[PDB]
Structures are given as C-alpha cells and as structure tokens.
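Student: One structure follows; several queries about it will come next.
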Amino acid sequence: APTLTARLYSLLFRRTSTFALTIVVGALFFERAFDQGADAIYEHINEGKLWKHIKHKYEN
Amino acid sequence: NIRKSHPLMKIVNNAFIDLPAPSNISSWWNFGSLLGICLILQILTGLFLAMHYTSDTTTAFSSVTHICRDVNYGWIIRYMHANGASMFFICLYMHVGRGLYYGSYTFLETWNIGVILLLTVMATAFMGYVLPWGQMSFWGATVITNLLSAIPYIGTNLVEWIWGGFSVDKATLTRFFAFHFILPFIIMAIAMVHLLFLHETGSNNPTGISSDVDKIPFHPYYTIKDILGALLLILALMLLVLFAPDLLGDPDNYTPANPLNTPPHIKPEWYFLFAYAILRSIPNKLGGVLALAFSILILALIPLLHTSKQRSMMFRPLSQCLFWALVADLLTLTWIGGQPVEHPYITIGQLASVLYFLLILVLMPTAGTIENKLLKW
Amino acid sequence: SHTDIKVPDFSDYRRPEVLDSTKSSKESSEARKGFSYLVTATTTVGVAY
Amino acid sequence: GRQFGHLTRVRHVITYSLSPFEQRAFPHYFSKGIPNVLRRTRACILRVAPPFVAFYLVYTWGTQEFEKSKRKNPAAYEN
Amino acid sequence: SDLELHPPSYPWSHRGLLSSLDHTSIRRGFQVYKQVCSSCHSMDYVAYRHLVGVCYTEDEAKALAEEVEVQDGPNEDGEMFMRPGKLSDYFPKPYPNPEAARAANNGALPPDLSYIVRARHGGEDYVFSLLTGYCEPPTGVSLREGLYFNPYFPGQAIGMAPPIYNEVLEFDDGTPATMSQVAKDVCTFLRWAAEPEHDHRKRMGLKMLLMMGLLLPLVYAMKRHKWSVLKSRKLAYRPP
Ligand code: HEM
Ligand code: HEM
Ligand code: HEM
Ligand SMILES: C[C@@]1(c2ccc(Oc3ccccc3)cc2)OC(=O)N(Nc2ccccc2)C1=O
C-alpha cells in the first residue's frame, strides 16, 4: 500500500513526457466538465432564458 | 544548452533569468512588469479593434458599435482595451509612487526615461479616447487641445495646426487614429531603453540600502512572483470587463456628435481628475495650463529636492506622514476634479493645489533636513 | 572547530512525512513531489483552459 | 549589467537552507501571519491613516455644504 | 432650472452579479417599441436578426420584419421602390433628416434609441421613473406653452407627451398591459438593445471567478514552494 500521489508521481509525473501528456489530456476533460458543470450552475440560478421561453413555439 | 552565449538568449538571460535581484523587493516592485503586460495587452486588443474600426467622422461611432454588437467577441475585446487603459494608469501611479517613497528616482536616467514614458502614455490615452467620437470624446478632445492655445504668440497657429482646420473635425479624428497606433510602438522602444538603464545598477529595495550582499537570481523567484502578480492584474481587469464594463466610462460617449452642444458637466476620465482640478483651480488661461504642465513635469525636479542622508522613507517617520498627506491630497484633487466649479469646491480645490506643490517643493525637503538633524548626521 | 557548526533545527518548517530522523525520507519522496507537481499540473491545466 | 561572482566582497557568513520538497509552503499561515499583519498595521497606521481621515472629513463636509448652499437652500425671500 | 431628483431602487431581475434577463419581458418590451415608441424614436442599431437570438423565433423574426416597407436598392431604370421586409436591418426610421423630427414634435428632438447606459445616469431606472412618473406641475411655475412636466428629467420641464397607459396590448401570455408592467418590459427590452452581450458576459464572468478561485490559490502555492528556500533559510556570522 503506497499512496495516491506517489502512484501519480511514478506512473505520470517523473517524466516530462508523461507529465505533459497527462495535463493536455487533463485540459481536454477539465474544459468539457467545467463548461458543462458551470453552464448548469448559470442556468439553475436564472431560468428566464431563451430556452424555457422556446418550448412555447415548435410551430412556426 | 546555453542561454549565456547565444547573442539573443544572452539578452533574455541577462534580463529575466540570471539578473541578480534583491532578495527583498516587495509587491510594490511588481508594477513594472505589470506595466509591460499592460502595454502588450493594449497592443493585442488595440490591434484587433483596428481590424474593424473606421476613422471617418461619420462611421467612427458606428464602427465601434459594429464591434460591440456584430463582430464576434468584439465587446470583450473592446472592454479589455478600455479597462486596460485604466489599469495602465493604475499601474503608472503605483509605480511612480513606489519610486518616490523608496527613493528610486535617484537612478537619474531610468527615472527621467520613466517621465517620458509617463507623458507618452498620457498622450496615447488622450488620442485613444477621442476615437469613438462620442460627446466626451469630442469635448474632452476640444478642451485638452485648446491648452496649447494658451502658449503666447504661437499658441493659435499651433492648435489650428494640430487640428488641421478651425476646430476639432474630420482631419483630427484621422490623425489621432494614426498617432494613437504608432505611439505604443515608440513607447515600447523607450521602455527597453528604460530597462537598459535600470540593469546598469539593478533594482533598489524597501530599505534603500545596497542589496549586493544578498542578491538572488531573478529566475525561479521573480519569475513566479511576477506570474502570480500578473494573474492579479488580470482578475482586477476582468472584474471590470465582465461585471462593470461601464463604471469608469462616462454615459455621454454613448451619444454621437455635437460640435454645437457641450454637455452640462463634462467630466474627465478618472486619471486626469487631479490634474484637471489643478488646471481649473487658478482662474487664468495661461497660468492654468502652466500649473497643469508643472503638476506633471514636477517629477523631474524631484531628484534635486532629495535632502535626506537616507534613500528610502522606510526609516523616516516624518517623510512618511508627508508622503501620505501627498497621496491624500491627490485623492482630494481627484474628488474635486470630478465636481462642478462652485462654492465649497473651488476653494477646497485651490488649497489642495497649493498643498501639492507646497509639500513637494518645500515640505518634503524640509522634513528630510530635520530628520537628518534628529539623527545627528 | 568547523566541527562546532551544526545545521539548525528545521522541525517547524518541515513536511510531516519527514520530521522524524530514524525514518528514511526516500519513502515519502514520491508523495511529496507528487503533491507539489500535481499542483503545477492542475495550474497549467487551468491556465490551459 | 552585473553578474553573480562580481557583485561585492562577503566574508564569514553561513547560510543553511532546505529543499522546497522537504518543507511546507504555508507552515503557520494563520498562527503566525495574522499576528504579523496586526503588528505591521500598528507600525504604520499613525503615518498612513491620518491624512486620509483628514480627506474623509473634508469630503463629507465639502459635499454637505454644496447641497445645503445651492439647491436645498432657497432660504427666505419673505414678503 | 437647475434643481432635480434621482431615480428609485432598481429591483429588476438583471441587477445582480450573475443575472440573466427575463427574455419574456424582453419580448413584451419590443412590442412596446413596436406599437408606441417606434412612431417617434429611431432605433438605428438593432435588427430583426438580433431578436432571433433573444425574444423570437427564426420564422417569427421574418414575419415581424415583413410588417413594414423599406427603400430597397435601385434596379435597371435607376429607381428606388419598396420591399416586404427583410430580416436583415430593423431601421423603421420615423423621420428622414433629423430636423423633421423637430418640426413634427415641436422643437424637442426625440433622442436616441437602444437606450440606457446611453447618456442617462441610472440608466434603466431613470427611464422607468421618467415614463412612469409624470405628475402635476406645482404652483409658482408655468410652462412656456403646454410643453409637458416631469419631476425627473433635467430642469423638471420639457418635451414628450406622457405615452404610457394608453393600454395598447398584444402580450400573448395573458399579461395585463398596465402602466408599470408595460414600462418594466420596455426598460427591460431597452436594456438588451443597449447591451445585447449582457447575459453571455456574466456567464463568462462566472467562469472568471470560478477559474480565478482555482488558479489564484494554486499559483500562490507554486510561488510559496519555490520561495520556501529563502523564507526558512538561516544565517550565522562566524568571524575570526
Ligand atoms: C415609448 C414607450 C417611449 C419611450 C420608452 C420613450 C423614451 C424616451 C426617453 C428615455 C427620452 C429621454 C429623456 C432624456 O433625453 O433625458 C425621451 C425623449 C423624448 N421623447 Fe420619448 N419615448 C417613447 C415614446 C415617445 C413618443 C411616442 C413620442 C412622440 C409623441 C416621444 C417624444 C419624445 C420627445 C419629443 C423627447 C425629447 C425630450 C426633450 O429633450 O425635450 N416619445 N423619450
Ligand atoms: C497597439 C497600439 C494601439 C492601437 C492599434 C490601438 C487601437 C485603438 C482603436 C482602433 C480605438 C477605437 C476603438 C474603440 O474605441 O474601442 C482605440 C480606443 C482607445 N485605446 Fe487604443 N490602441 C493602441 C494603444 C493604446 C494605448 C497605449 C492605450 C493607452 C493605455 C490605449 C487606450 C485606449 C483608449 C482609452 C481608447 C478609448 C477607448 C474607448 O473608450 O472606446 N490604446 N484604440
Ligand atoms: C511604459 C511605462 C513604464 C514601464 C513599462 C516601466 C517598466 C519598469 C520595469 C520592468 C521595472 C523593473 C522593476 C520594477 O518592477 O520596479 C521598472 C523599475 C523602475 N522604473 Fe519604470 N516603468 C514605466 C513607467 C515609469 C515611470 C513613469 C517612472 C518614473 C516617472 C519610472 C521610473 C522607474 C524607476 C525609477 C524604476 C526603479 C526600480 C526601483 O527602484 O525599484 N518607470 N520599470
Ligand atoms: C481620457 C482623456 C484624457 C486622457 C489623457 C490625458 O492625459 C493626462 C493625464 C493626466 C495628467 C495629464 C495629462 C488627459 C485626459 O481624454 C479625454 O478626452 N478626456 N476627457 C476630458 C474631459 C474634460 C476635460 C478634458 C478631458 C479624458 O479624460
């Protein structure tokens, strides 16, 4: 039983190759998860959007 | 491999990596790199705004709105520019204050270059502000330009010359676009010359005492200190852009052109307030503009008035009190410069104006002399 | 006489994984670097964003 | 410019130091920092603060006079 | 003459830090510009497409654009006719050369358009309180001609006839076109006409504080790490 940060260090941080690979792969997900999670926060507090407003007009 | 031999990286290394710097420079020292960031900021956003702005009298105000409504993200770029101009002055002010308090002006050349850099950016921001051809842009352009008319004998041929006509019109908006585009490149060169003269001695520090016995490399230390501080400059800039786009921005520039009608109470941008109050104080055309010029041109007299046997004000209780009285006085000038020329205000405004000069030209130097005596020096 | 030197006590600046003599520090070497590097990775990831 | 190796002459001083990976970056951040800021505050209030309350007092008075003098005014014109 | 009062207190639902607009209220507000304000005030910078995003629908936007006639470009004879109504250039311009608005309204020039932020301190409020606050001209002061009196405005006196409560309506919903309700909507809409970016900006703005709240502590910790070495260094002088 080593620790987490240790595992992370051994497998990914030691080399600048992996270190860099890990962060670019980290940004790809962070951006996607931050945008989503953050939009939903923006929406939940508002709700006088163009969204809910739409619902009213699938017609023409 | 080596940073030291390559004709190019050698400059980089000697400026940002191995430069010996005081172990003790404070947050107050962060502003010079923030002024550099400001200049670059102004340069990038400035440029992208130029890819969409048009310099003709008719479409000027309009093209700017084209940017804020039509051009993708123009609004964010436009606000960063405007709010970047304010930050740039915030930084000039701190930077110049830091030099006064800590005696940094004793580096003659670099301080003198700084004054030039100060006037250059003020010239730059002025031309900039006129660009959208709003009411204040126009009347502000009219006020400031007319200062030159006070100059004896050649005063009027000069304003008309700078106008390219009989008043601020067509010709002026176009030339101001041009000069406003080139000035920041010329500023950039002066700043490199500023940095050159500074490296000749390296940085000063809070104590005013030589740090050659305790120098550290600019690189790991000030590299990160500067990064952290850039992010702070950025937060403060975004807050404005993203929560208070119109806060420092006068509501009257949101209304086009009126060479026929001057707004009831025209109000300078912010960073001109204190100087505007000084100019206004004295009821004289010539003397106002003279007082105005002297109000800024005084920085270059500062070094002759150094009187203390110490460099910094860190160990100088008297000078410290007078320094803040100076700051408090400037803050008063600011308040007053943004107010109508009337009863309580003109008198307050005249007393603050004598105080500014009274404390720089006489109070500070006398404090220095009594601090010396108190110490038996 | 240069043997009267002695490095002063750093106990109150040390990470807890160290702090104890008797224990080698190689054992916390990965974790301590792990944490400090994660911090930068995250930072640059954020700045990347 | 000037380079490490040619700055100045120093004799007899020992500097002991630790690796960053061996120490804390925030040891007693609050335990020692708060007291420290209180102390730097005390050390400078008397010089920094007064000029500003002086401006503050003139700020409130000045505006007060402005309002009462001009607008609010129209005091007596009695006939 | 030189005396005057300032606007009340703003409870808009687009006043706080993060705070969208009630896009339904932006609708109603356009309807107010459409039927009432339009006949006097030019809204030179907005277009039918701009609404597509905000208050209407693709198809709806076309339809509303089609209810007017603009002066379309010349053809072979060197003409100048009229056309159904695009979707690409609002511009119902009530008056040609501005002086025509002066002639009609009598001196007074019906100003600007996409209002607030515009030259009016206290933007939305000033307008809301201007429209919603017409009142009886008190004793001692006449009006050179029955101009029109308004407590707010500069100089309390001048210009525009009180055009709110002539209960024009076409609010679908089932919304009572009352004095206030029609004003709240018109100011709300005018807010969006002056600042269309308003909602994206605060969503970004959110992200800026959220990101800054991550990065600030982190970058700060990076700097302390590297500065550790200096902060805890110890000195000793040992002269002969
Ligand atoms: C419709 C609901 C409507 C609105 C809203 C509106 C707004 C408005 C503002 C905000 C002003 C600004 C006051 C100022 O400049 O400080 C203003 C000014 C004038 N208006 Fe108006 N207006 C609306 C409708 C109409 C209508 C239908 C007319 C014509 C009958 C009209 C006229 C005028 C005139 C004239 C002015 C100028 C006031 C002055 O400076 O003398 N408005 N309006
Ligand atoms: C790269 C050189 C620069 C270029 C090309 C540039 C370009 C422009 C353009 C096209 C405008 C008009 C569009 C608008 O108003 O938004 C403008 C306005 C302005 N710029 Fe610059 N600029 C440059 C450097 C500066 C500098 C050094 C400053 C001073 C910090 C500055 C501060 C301003 C200001 C205050 C305005 C008026 C802003 C407003 O309220 O609209 N810019 N600039
Ligand atoms: C374009 C405007 C300016 C730029 C880009 C600029 C850039 C810099 C930089 C990078 C430093 C290095 C360290 C530090 O941050 O203090 C510095 C130091 C200094 N600058 Fe400027 N500065 C500018 C305006 C000024 C002005 C207006 C003055 C004075 C009128 C000035 C006089 C000095 C002095 C005296 C120092 C000495 C450093 C010290 O004593 O601590 N500079 N500047
Ligand atoms: C932005 C601004 C400006 C910019 C730079 C200036 O340069 C100086 C700043 C401080 C001290 C001296 C000059 C001054 C005004 O440009 C401009 O038109 N104005 N507006 C204005 C309003 C009333 C009187 C005079 C001017 C500015 O504030």
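Per Swiss-Prot, chain B residues shown: 3-379, in order.
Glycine is no exception: its Cβ is also placed from the backbone N, Cα and C atoms.
Sharing the record's features from Swiss-Prot:
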- B:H83, B:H182: heme b b562 binding site (BINDING)
- B:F90 to V: In strain: 65, 66 and D (VARIANT)
- B:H97, B:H196: heme b b566 binding site (BINDING)
- B:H201: ubiquinone binding site (BINDING)
Student: Taking Cβ atoms only, which of the recorded positions B:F90, B:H97, B:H182, B:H201 fall under 8 Å from chain D?
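Tutor: Only B:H201 pass the 8 Å Cβ test.
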Student: Sequence gap of 6 or more, C-beta under 8 Å: which same-chain residues meet both conditions with respect to B:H196 (heme b b566 binding site)?
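Tutor: In sequence order, B:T112, B:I115, B:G116, B:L119 meet the Cβ cut-off.
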Student: Where's the emptiest Cβ shell within 10 Å among the binding-site residues B:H83, B:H97, B:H182, B:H201?
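Tutor: Candidates: the binding-site residues B:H83, B:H97, B:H182, B:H201. Fewest Cβ atoms within 10 Å: B:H201.
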Student: How far is it from B:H182 (heme b b562 binding site) to the residue listed as 'ubiquinone binding site', counting Cα to Cα, in Å?
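Tutor: If we compare the Cα positions of B:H182 (heme b b562 binding site) and the residue listed as 'ubiquinone binding site', the gap is 29 Å.
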Student: So among B:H83, B:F90, B:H201, all listed as recorded positions, which is physically nearest to B:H97 (heme b b566 binding site)? Use the C-alpha atoms.
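Tutor: Closest recorded candidate to B:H97 (heme b b566 binding site) by Cα: B:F90.
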Student: When you measure from each Cβ to the nearest atom of ligand 3, which of the binding-site residues B:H83, B:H182, B:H201 fall under 6 angstroms?
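Tutor: With ligand 3 as the reference and 6 Å as the Cβ limit, the list is empty: none.
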Student: Please work out the number of neighbouring Cβ atoms within 10 Å of the Cβ of B:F90 (variant position), leaving out its own Cβ.
Tutor: 21
Student: Can you tell me which of B:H83, B:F90, B:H97, B:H196, B:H201, our recorded positions, come within under 6 Å of ligand 2 at the Cβ?
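Tutor: From B:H83, B:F90, B:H97, B:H196, B:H201, counting a Cβ under 6 Å from ligand 2 as near, the near ones are B:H83, B:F90.
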Student: What does DSSP say about B:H196 (heme b b566 binding site): helix, strand or coil?
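Tutor: Its secondary structure by DSSP: helix.
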